[PDB]
Structure formats: structure tokens, C-alpha cells
Amino acid sequence: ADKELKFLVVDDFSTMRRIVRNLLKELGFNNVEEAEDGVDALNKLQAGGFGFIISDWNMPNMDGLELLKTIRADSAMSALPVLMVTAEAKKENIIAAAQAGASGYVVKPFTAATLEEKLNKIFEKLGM
Amino acid sequence: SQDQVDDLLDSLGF
Ligand code: BEF
Ligand SMILES: [Mg+2]
């Protein structure tokens, strides 16, 4: 996948966003912006050019599942890769992610190696 | 059930 792919990292906890941005940087992905919930995310996305979303599940105003469904049903953004992040792997939450079109699913905390594994899975499926 | 979670994740390509 292109090193200059533009990521949006979405989490209501600024420290978690910083950590994810830093892991991306460690992998060579320097083109990264941040959003603090699903509403903030959609605002940022209007600027265009975004190529990959990493979103937390639990956020105020619009949560990660709500954001994912919105992106997937959007006329312009429907095929954007979205990696969902959760605090705990549960059947119900995984199946919810699957039904909504999550490109990937990862439990926090995760290492740069795990992030790379999940990104590569998504890139492979999408032919990126 | 943890095995069911791992199977589920694998089946989804997650
Ligand atoms: F708030 Be996220 F689901 F960790
Ligand atoms: Mg959160």
C-alpha cells in the first residue's frame, strides 16, 4: 500500500490517538490526522483525500459502529477501509462489526507488529 | 467460546 495513504484516527481519548499515530509512524505511515468522535470524523472527512480509517468503538456524539455504518452507506466513501478498535473481543461486537462492513477488527492495546498484521490483511483483501 | 471467538475472527478474515 502507498506510504502516503492518508489515515484518520478516531478515538475520544487523545492519548490513544497519539499512540495509534505513533504506531503508524513506526510503520512508515506519516500522513495521519485525528478526530475525537464520529461527528468530528465526518467533518474531517469532508476535506477529502482520506484513504483509511481507524476507529474506536465507544465514543460520544457518534460511536464507532455508527460511524462505520455511515461511511459504508455514504455515496462517496462506501469502500473506505475501516479498522475497528475495541477494548474486548466479544462475539456480539465482532458480529456487529462484520454485519456493518468493518475491514478489520483489533483489540486494544496492540503492538506495532499487530497493527501491521491487520493493515496488511486489509490491503491484501482490497488489492492495495 | 474463546475458541469460538478465534474461529469467528478467522472466518471473517479479521
Ligand atoms: F472506547 Be473504545 F471502544 F476503546
Ligand atoms: Mg473510546
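We number chain A the same way Swiss-Prot does; the residues here are 2-129, in that order.
Cβ coordinates come from backbone N, Cα and C, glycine included.
If you look up Swiss-Prot, you'll see A:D12, A:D13, A:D57, A:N59 marked as Mg(2+) binding site. Counting every protein chain shown, the Cβ of A:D13 (mutagenesis position) has 18 other Cβ atoms within 10 Å.
Per Swiss-Prot, domain 'Response regulatory' is recorded for A:7-124. Residues of the domain 'Response regulatory' (A:7-124) grouped by DSSP class, helix first, strand second and coil last, total 53 helix, 22 strand, 43 coil.
Annotation of the mutagenesis experiment A:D13 to N in Swiss-Prot: Abolishes function, reduced rate of phosphorylation and affinity for magnesium ion.
Annotation of the mutagenesis experiment A:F14 to A in Swiss-Prot: Diminished rate of phosphorylation. Taking all protein chains in view, 12 other C-beta atoms sit within 10 angstroms of the C-beta of A:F14 (mutagenesis position).
Looking at Swiss-Prot, the entry for mutagenesis of A:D57 to N says: Abolishes function and phosphorylation.
Under the heading of mutagenesis, Swiss-Prot lists A:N59 to A and annotates it as follows: Diminished rate of phosphorylation.
Using a 10 Å Cβ-Cβ cutoff, A:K109 (mutagenesis position) registers 15 neighbours. A:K109 to R appears in Swiss-Prot as a published mutagenesis result, with the remark: Abolishes function, decreased autophosphatase activity.
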Just to be sure I understand the contacts, which mutagenesis positions have a Cβ under 6 angstroms from any atom of ligand 2? Candidates are A:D13, A:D57, A:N59, A:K109.
A:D13, A:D57, A:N59
Please go through the recorded positions A:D12, A:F14, A:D57, A:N59 one by one and keep those whose C-beta falls under 6 A from any atom of ligand 1; give the result in sequence order.
A:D57, A:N59
Far apart in sequence but close in space: which same-chain residues, 6 or more away, have a Cβ under 8 Å from A:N59 (mutagenesis position)?
A:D13, A:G65, A:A88
As a test of the contact definition, list every same-chain residue at least 6 positions from A:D12 (Mg(2+) binding site) whose Cβ is closer than 8 Å to its Cβ.
A:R18, A:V21, A:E37, A:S56, A:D57, A:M60, A:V86
